[PDB]
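Let me begin by presenting the structure, written as structure tokens, before commenting on it.
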Amino acid sequence: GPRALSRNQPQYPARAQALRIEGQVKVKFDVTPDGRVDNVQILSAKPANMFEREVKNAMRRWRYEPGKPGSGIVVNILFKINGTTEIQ
Amino acid sequence: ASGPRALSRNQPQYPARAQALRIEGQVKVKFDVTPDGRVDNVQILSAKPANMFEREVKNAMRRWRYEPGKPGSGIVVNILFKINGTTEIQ
């Protein structure tokens, strides 16, 4: 059913980035026939009180094809800290 | 411009311990290039934090390959170990 057109990545909260805190947020939502996200609910957020606002802010930006609704869709959003190298 | 030119420069592995501790670092190296195109006389000029990145830097630089027949001395490179946050939608 629902077909995503744009799913903006959330901003990594600056505090969490500075502290090198990883997280996971599991979210349930509906896709309306207008192609918008609706009825967003945070199923779990670990650690909590850190990533939820940026997750909800990103999901308001998401767009799906109109005329193809669906309800009770679950996504998992991962906030990852990773090490990379550079030869200068 | 002049001097030894690299054919291959292997990126160092991020040490597991450093990944686990989510720490960054920097290593500055001075080295020579032999006629066979190998790195030699590796000198660590700075390594911060200490006792974390030196081994993986050295192990990578022994893999590097330069043009043969064009030796040189005193080449300097800076190696960064960077931590950044990324996101994934699943």
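Chain B is numbered as in Swiss-Prot; shown residues: 150-239, in order.
This deposition comes from X-ray crystallography, 1.1 Å.
A Cβ is built for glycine as well, from the same backbone N, Cα and C atoms used for every other residue.
Per Swiss-Prot, natural variant B:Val176 to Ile is noted as: In strain: ECOR 60.
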Indicate whether B:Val176 (variant position) is helix, strand or coil by DSSP.
strand
Name, in the order they occur in the sequence, the residues of the same chain whose CB lies under 8 A from the CB of B:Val176 (variant position) and which sit 6 or more residues away.
B:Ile193, B:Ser195, B:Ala196, B:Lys197, B:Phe202, B:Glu203, B:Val206, B:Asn227, B:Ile228, B:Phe230
